[PDB]
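A quick write-up on the structure given underneath.
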8 protein chains.
Amino acid sequence: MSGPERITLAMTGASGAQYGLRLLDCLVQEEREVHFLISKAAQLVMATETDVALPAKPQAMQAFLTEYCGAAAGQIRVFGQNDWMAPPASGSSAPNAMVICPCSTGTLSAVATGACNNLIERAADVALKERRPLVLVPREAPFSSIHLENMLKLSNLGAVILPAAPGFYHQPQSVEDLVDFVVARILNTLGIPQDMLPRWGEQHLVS
Amino acid sequence: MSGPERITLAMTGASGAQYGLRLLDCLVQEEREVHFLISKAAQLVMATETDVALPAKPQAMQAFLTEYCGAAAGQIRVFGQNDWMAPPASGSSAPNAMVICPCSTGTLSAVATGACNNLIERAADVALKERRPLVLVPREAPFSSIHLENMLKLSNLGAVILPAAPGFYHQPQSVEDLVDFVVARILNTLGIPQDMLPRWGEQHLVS
Amino acid sequence: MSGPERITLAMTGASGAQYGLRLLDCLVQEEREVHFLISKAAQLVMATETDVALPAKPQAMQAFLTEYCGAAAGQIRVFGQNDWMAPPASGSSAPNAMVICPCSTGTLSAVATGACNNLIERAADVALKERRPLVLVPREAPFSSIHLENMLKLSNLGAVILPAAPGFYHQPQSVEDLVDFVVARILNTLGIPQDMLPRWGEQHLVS
Amino acid sequence: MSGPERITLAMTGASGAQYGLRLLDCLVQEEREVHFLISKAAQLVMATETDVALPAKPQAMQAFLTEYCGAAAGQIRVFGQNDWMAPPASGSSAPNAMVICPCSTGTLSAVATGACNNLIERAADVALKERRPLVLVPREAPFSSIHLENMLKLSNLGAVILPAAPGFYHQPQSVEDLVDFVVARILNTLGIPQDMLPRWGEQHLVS
Amino acid sequence: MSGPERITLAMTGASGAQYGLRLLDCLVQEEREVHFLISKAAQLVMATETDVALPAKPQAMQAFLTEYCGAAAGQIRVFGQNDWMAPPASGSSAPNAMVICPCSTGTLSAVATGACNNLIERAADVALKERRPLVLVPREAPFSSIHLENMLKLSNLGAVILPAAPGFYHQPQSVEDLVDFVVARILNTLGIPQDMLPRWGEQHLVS
Amino acid sequence: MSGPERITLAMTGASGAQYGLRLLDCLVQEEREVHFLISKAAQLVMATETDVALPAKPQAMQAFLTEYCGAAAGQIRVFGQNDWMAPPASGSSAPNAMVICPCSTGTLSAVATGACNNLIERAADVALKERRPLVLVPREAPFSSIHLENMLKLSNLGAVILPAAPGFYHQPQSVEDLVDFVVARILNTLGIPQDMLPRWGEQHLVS
Amino acid sequence: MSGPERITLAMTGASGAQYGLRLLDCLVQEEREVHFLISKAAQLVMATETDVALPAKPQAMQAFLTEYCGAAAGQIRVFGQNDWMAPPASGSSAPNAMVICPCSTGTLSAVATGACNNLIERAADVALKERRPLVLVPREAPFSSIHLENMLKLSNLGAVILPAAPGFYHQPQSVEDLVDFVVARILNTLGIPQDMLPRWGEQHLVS
Amino acid sequence: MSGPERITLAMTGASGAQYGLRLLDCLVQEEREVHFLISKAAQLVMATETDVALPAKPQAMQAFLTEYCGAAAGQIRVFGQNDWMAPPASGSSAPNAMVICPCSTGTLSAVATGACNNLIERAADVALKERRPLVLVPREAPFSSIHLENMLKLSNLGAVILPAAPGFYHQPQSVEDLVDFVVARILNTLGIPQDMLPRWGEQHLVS
Ligand SMILES: Cc1cc2c3c(c1C)C(C)(C)CC=[N+]3c1c([nH]c(=O)[nH]c1=O)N2C[C@H](O)[C@H](O)[C@H](O)COP(=O)(O)O
Ligand SMILES: Cc1cc2c3c(c1C)C(C)(C)CC=[N+]3c1c([nH]c(=O)[nH]c1=O)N2C[C@H](O)[C@H](O)[C@H](O)COP(=O)(O)O
Ligand SMILES: Cc1cc2c3c(c1C)C(C)(C)CC=[N+]3c1c([nH]c(=O)[nH]c1=O)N2C[C@H](O)[C@H](O)[C@H](O)COP(=O)(O)O
Ligand SMILES: Cc1cc2c3c(c1C)C(C)(C)CC=[N+]3c1c([nH]c(=O)[nH]c1=O)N2C[C@H](O)[C@H](O)[C@H](O)COP(=O)(O)O
Ligand SMILES: Cc1cc2c3c(c1C)C(C)(C)CC=[N+]3c1c([nH]c(=O)[nH]c1=O)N2C[C@H](O)[C@H](O)[C@H](O)COP(=O)(O)O
Ligand SMILES: Cc1cc2c3c(c1C)C(C)(C)CC=[N+]3c1c([nH]c(=O)[nH]c1=O)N2C[C@H](O)[C@H](O)[C@H](O)COP(=O)(O)O
Ligand SMILES: Cc1cc2c3c(c1C)C(C)(C)CC=[N+]3c1c([nH]c(=O)[nH]c1=O)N2C[C@H](O)[C@H](O)[C@H](O)COP(=O)(O)O
Ligand SMILES: Cc1cc2c3c(c1C)C(C)(C)CC=[N+]3c1c([nH]c(=O)[nH]c1=O)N2C[C@H](O)[C@H](O)[C@H](O)COP(=O)(O)O
């Protein structure tokens, strides 16, 4: 298997809940283990923008998402926002890649400054200290200089700043096809197989 | 009339030709004068991603776009890539706002370093020196640190870095509704009226 | 197989065409796929410094190099300087490592600033954004502070700055042995096997 | 086998000789090849803080450590402080990971500035230029700003700054259990198996 | 009496609760007044790593610690996390020295950025603005560049960054002797007498 | 007694041996304890510029200086350049102030970068980490930017950069009176009484 | 003739009037033309520290100094502090080297920031813009970080920061011999012959 | 005569002893005086890579090199690594240009930080403070960011960073012709005549 066995998927309070759910579903189909974290603001976004009725408490959430994705028994683990007993809270945990999708500008700030105010922020702090993959998927416009400084600092440290900025070069027909572009880019970054976005120019031999 | 009378609209070689055409059409409907500039790479993008058959030479382009948008006689001016006789090449020109949509990472670089290799890049250099509005609409993912440094430098100088990162909070039903989100944000930035994206919370009085 | 399956090999206009041709030949012998890019200035260098008569147009070049190296059918792909349909132009391409050998100071600048003026520069921009290997092989002396700043910026982002500065510690007898030192260092960087430069001290057990 | 085949283990003159000896012993048990380097000041520390009577000259040291650890024939190589014929002195050597444990503040300085005054410092300079793993294990308190600047510079370049700051969350009963915490973190960093420190939260499924 | 009359002792959520309790006990024995602050995460650490059953609410905590240490009547003051009426919340308070032991990376961040989210963070902000002693005792490994930048900024402003990195040069026999090394260094920093760690070389006259 | 009880006085290889000997003599007269360190290059300077025949080995040096200054029994301690058992090598030592007089540009460099190559450099590293007084007395001209950067870094951290730049405003009659100006400034910095340089304007009441 | 034909010699309000007068005298003996500028504070220093009774108004000063030095008719030109008609006020003047000896910390500041408050400061601003030699001779101790930053900035731009820090390695017998050391260094910097300070090691052939 | 009368030629421990010997020989043929300095590591390089049997002690070395080059009586002066009586140790020496060829990365570091650990490093420190020519000829690959930062700092101060990166544009036939390219560039930098590398384009009048 190419790519990581385990992904920590954190959803925070930016627009774009559909990207995080689609990623969750793709990861499950590629038989990966997912450690799923969601902020209170992200729960309000998912309520506002989607018709996914996600239960509030972690065990009910775990059961709902397991059904939603067709996941195996304990393939998706759900941890609450202060559960310091969860693997992402410590660098002594087994290695996983982390993706924050969508990543609010407030979460981006916390990760860039080291704030650790909750498990998502601590998980990212641990990813950086242990040199484990960290992918941030902001969805904001305009980006202010505050945002850009925080992204630059993190990029220079080896985090991947992957904005929710879909391309249009594979004839998208629906909102879902734009969602799938961004998700495909995340999986490419992680080294996980995907077949939603072809390899550019792969059959072009010369000219 | 709120907002600028004249906009220089530059399209460069990033994915997202639909955003630039939609903006062009909205500007025309708001009775603004548009000084339209398009790079060779952007012409290849518009060919690849859209079914708009845009003529190559500036007078034919001007006629095509005038028809496409329903514009008035000489409402859209089209200038080629080395036409230094055009108003955007000099700061002694009448003031206009400039938008580069989509803005390639190569154009972003040129604007951040001052390269002036063609009329688009020179136009942006002039906008910055004259303190006229400059909005850049990049479409790239991931953003590398090269990109982020260039965006930060320009943001700190007062350019608006407005990524093609649509929101999902107004129940988008189509690819067009995502395009219209980004276009609405550009027009809001410019102070030009738009009715594609409601004013958030405008009827919320308390709680 | 250790090391990458596919290498993008870009030759630009610094002295040292022999290094790029030797690398091309070694990569072919290690059964790798090569996406070969050459600038106009590099073509004038190869004419000035070598007796390799390299055809100008990409399909003739592809045939010439395939013969020169003994490569397999479509093992070497050749792309022209504005061929945006080629795999290196997009990060949605299959992953490859990129080497720019020789790397002119003008190309070094473009990569450090993000200029993207042609396919070589765009390919490097993509390597950096996707965190794929990027090795730059400058050949210049003196290095000015302009050069050194650009190299530092790129090194700090994880590019490998590998000057064409051969060592003399393996009893070189010819110009070719100096060329092979530098090529061996490139292949070591990439993780590709080579037997031109022994492993230093490999049989020294103690003292 | 996960992790590197060969480790360069350098011991320098900070308190904490026990960490370096314990690491040496763990590496040997995981059947790795160790290129062992020790400074004169580190030899005085090991004399002051431990009851290990380590011979001064490299072949006697090699024999002593081989016995101490139960190592195989030439599993541990010992090189003196100016032995430029040893593999760590050149980047043309076979790849290994390097750990400096303990790392004195003087060694940290030398690595951050590039001083190369002896084989340890040169070995680290080579690790950085070749992008091979480099882990520094300082033991100092307070850290001054001199120290912190040097650590930051090296961390930003991809070295791992791993202070000898044991945790207490696995019920340590002895000085040895604290030593083993730090050693476990080094081996985790290197990707080498260890069973001294459990994976945090590995059996926690939800809450 | 040498050293400060009053210490604000803040315990935050890093491993190493034993260091903070030992310091508390030493300060009490040196007849100092202690303003004790503890975060919720630190309370969970003390529960996880020690057999100290510390009551949750501040008056019960005050009574427990007073008994635990043998302190005098109101020698230990305990303030909750939002008690802005407490002396540490204002610079108009009587001067005290502040120690944060252990100091989580999240607390380090807050102090370096000025976040003031609770009384501990505000107390540190006040120490810095009033130029009163501030000692931070982090316990983390590896230190990432995020951490190191925050430590450097604070060190450059005159805070003392004192990692929980015990030395081994006074023949430690137990976990307690390592704890006492770090505590002795804190008291030395503060100018408070201690007899757990001898003065190095104090009887060495020459050589 | 005002000022420190114990001074570490390090002499390094810049011109100006007379300043260090004069300071040594003044410190002895003010009944302070002196921990005296001298580099090999400083010994060659004292031979070149003075008629002081200073013995090479530390106990003979100690006896010579004790006689030269009229010091009490073990008032002057002399430590050699690698004597890590001496108090200045550790921050667990009793507090003293440190003066490096004269301070070579090489010593200034080592202190600014943290090099610790000998006891003098380590002593300074310890002074900085423990926030103990550190006064550097360079004697060089011109100062290059290398020198000035190193001085600035150290000044910003709270070291006192006190060049051997005597004033002429107290009617100096001899080389000795210029030496005494600089020595008086060092003692003023340390808070040690001196009567060689009057207090400027002390009897001026008004105008 | 080696070295410049014309020197602008500015004396400002630091201690060390003797250095400026000695330099003036040496320049006159080497048949150079001197454009002499003196601040009001420097006039008060020369009154306080020397027995030179220097007239206040520029023509009387010119006559006095001409006599004092044995200069030729109009060899010394004297300009007042706001005489913008004097050659040093403009870069269109004939080239000369400039020395500010002594250079007050206030003058150093003005030159580093560009303040131009009087002819001395403007003259230095002109030297820097025209890339003409500028030598600053500060006499201050300690140097604060304010001072050091200003010196560094100017050194990095190519000014020579030459502190009044005499050496003792040519057996000085008097205050005058220390003055002559510093003056010799200034003349060496300027490329003007001097015989007060021998060429170090000039007769040493080997060892 | 164009160029300097006297060159300090320092050889340090990088590969490329042939460049330093060739330069030495060219300087001697141009009747310059050479102050030759060689490090211990450079002596081991010259033994490893060449068949030059260079005696260890400075007078024997002086005699050997004088014969090797055909130099005049005392045309080559040889100084050992701590000979502070030699002209390069002081800025009061007669002016010479300095070249460090090859320049190890350790020597580059020392020169950039001001370390002065031996006569070579001190000589370079003096060249920089006196604004005398300093040319560094590194031979390393890859260059790490440590190296590049040190080169940049020195380049910005006016040192010439001239890598041992030969060009191929004058039809080199042998290893010697590559050596001569680099040597020709050094002599061009110094302003010393050479006829090994023609003046590019000197007979091209137009096109
Ligand atoms: C609830 C809420 C918060 C939005 C938000 C919306 C809602 C419903 C939308 C969907 C209506 C409109 C867009 N929003 C954005 C957003 N932050 C951001 O970076 N990008 C967003 O696109 N925010 C703000 C963000 O949630 C906050 O600043 C939270 O404090 C983030 O906290 P978190 O990082 O712990 O999730
Ligand atoms: C033609 C071409 C160029 C793409 C491109 C594509 C094509 C068709 C797509 C649509 C197939 C895939 C995505 N592309 C992107 C892109 N540059 C960029 O910043 N973002 C893009 O989304 N580029 C590269 C960009 O066009 C170049 O680097 C040009 O040199 C930009 O030149 P310009 O700034 O003058 O327009
Ligand atoms: C054609 C040409 C260009 C040389 C050159 C030569 C020629 C024949 C030589 C071989 C005669 C002499 C040395 N050259 C160097 C060089 N640039 C550089 O960094 N190092 C070189 O060694 N250049 C300049 C370089 O080619 C330019 O600045 C181009 O604009 C680079 O464009 P490119 O990056 O797209 O290839
Ligand atoms: C010998 C000696 C040197 C100690 C030392 C001790 C001794 C016995 C102890 C064990 C008694 C007390 C603590 N020490 C520390 C230390 N340097 C440091 O960063 N942390 C330490 O914990 N040092 C100083 C350090 O050894 C020096 O500054 C050397 O010059 C380092 O040289 P090295 O990097 O080549 O080993
Ligand atoms: C509860 C909890 C939190 C640990 C923790 C542990 C637990 C039990 C351990 C003991 C099991 C494992 C190690 N931990 C560390 C830690 N933070 C840190 O900098 N170093 C630590 O050593 N953390 C995380 C830290 O508590 C958080 O990031 C909190 O948000 C800090 O909040 P605070 O600054 O207000 O106390
Ligand atoms: C021996 C020697 C070294 C001089 C020196 C002299 C001699 C006799 C003099 C007295 C003849 C001329 C002036 N010297 C100066 C000097 N370094 C410096 O910063 N300022 C000086 O004034 N140096 C160089 C300095 O000694 C070195 O660079 C040593 O490596 C410093 O080593 P140290 O810091 O361990 O003492
Ligand atoms: C008059 C006066 C001013 C001294 C001074 C003295 C006097 C007599 C002395 C001789 C008694 C004591 C030392 N002084 C120094 C000094 N400034 C300085 O950088 N170094 C000095 O050595 N100053 C201060 C300096 O003169 C001021 O700050 C002026 O504003 C400088 O103005 P200027 O640059 O235009 O000359
Ligand atoms: C002896 C030795 C040292 C090599 C070396 C070799 C040997 C024989 C070779 C020839 C086998 C392989 C390449 N080497 C290089 C090298 N340093 C460097 O910057 N570039 C080199 O090309 N080094 C390391 C360098 O010598 C050290 O780091 C010394 O401490 C430098 O000390 P120095 O600056 O005083 O000469």
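Per the header: X-ray crystallography, 1.6 Å.
Using N, Cα and C of the backbone, Cβ positions are placed for all residues, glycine too.
Database features, via Swiss-Prot:
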- C:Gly13, C:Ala14, C:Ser15, C:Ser39, C:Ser104, C:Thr105, C:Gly106, C:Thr107, C:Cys116, C:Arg139: FMN binding site (BINDING)
- C:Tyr169, C:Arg185: dimethylallyl phosphate binding site (BINDING)
- C:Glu49 to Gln: Severely compromises catalytic activity (MUTAGEN)
- C:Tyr169 to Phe: Severely compromises catalytic activity (MUTAGEN)
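Not one of the recorded positions listed as C:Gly13, C:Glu49, C:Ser104, C:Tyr169 brings a Cβ under 6 Å of any atom of ligand 4. Contact with chain B, taken as any Cβ pair under 8 Å, is found for the binding-site residues C:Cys116 out of C:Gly13, C:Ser104, C:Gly106, C:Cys116. Note: the Cα of C:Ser15 (FMN binding site) and the Cα of C:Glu49 (mutagenesis position) are spaced 8 Å from each other. Same-chain residues at least 6 positions away in sequence with a Cβ under 8 Å from that of C:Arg185 (dimethylallyl phosphate binding site) are, in sequence order, C:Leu162, C:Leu197.
In the structure as shown, the Cβ atom of C:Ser15 (FMN binding site) sits within 10 Å of 22 other Cβ atoms.
Here the CA atom of C:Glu49 (mutagenesis position) lies 12 Å from the CA atom of C:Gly13 (FMN binding site). A simple way to gauge crowding: the CB of C:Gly106 (FMN binding site) has 16 other CB atoms within 10 angstroms, across all the protein chains here. In this entry, C:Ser15, C:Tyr169 stand out among the recorded positions C:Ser15, C:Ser104, C:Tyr169 as having a C-beta under 8 A from a C-beta of chain H.
Among the recorded positions C:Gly13, C:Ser15, C:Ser104, C:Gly106, C:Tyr169, residues whose Cβ is positioned under 6 Å from ligand 3 are identified as C:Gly13, C:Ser15, C:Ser104, C:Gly106. Sequence-distant neighbours of C:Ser104 (FMN binding site) (same chain, 6+ residues apart, CB-CB distance under 8 A): C:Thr12, C:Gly13, C:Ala14, C:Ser39, C:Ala41, C:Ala42, C:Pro138. Residues near C:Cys116 (FMN binding site) in space but far in sequence (CB under 8 A, at least 6 apart, same chain), listed by position: C:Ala110, C:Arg122, C:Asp125. Look at C:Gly106 (FMN binding site): DSSP puts it in a helix. Counting every protein chain shown, the number of other Cβ atoms lying within 10 Å of the Cβ of C:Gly13 (FMN binding site) is 20. For the pair C:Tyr169 (mutagenesis position) and C:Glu49 (mutagenesis position), the C-alpha distance works out to 26 angstrom. Among the record's FMN binders, C:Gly13, C:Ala14, C:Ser15, C:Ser39, C:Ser104, C:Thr105, C:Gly106, C:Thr107, C:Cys116, C:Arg139, no two C-alpha atoms are more than 22 Å apart, and one pair sits at exactly that spread. Among the binding-site residues listed (C:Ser15, C:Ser104, C:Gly106, C:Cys116, C:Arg185), none has a CB atom closer than 6 Å to any atom of ligand 8.
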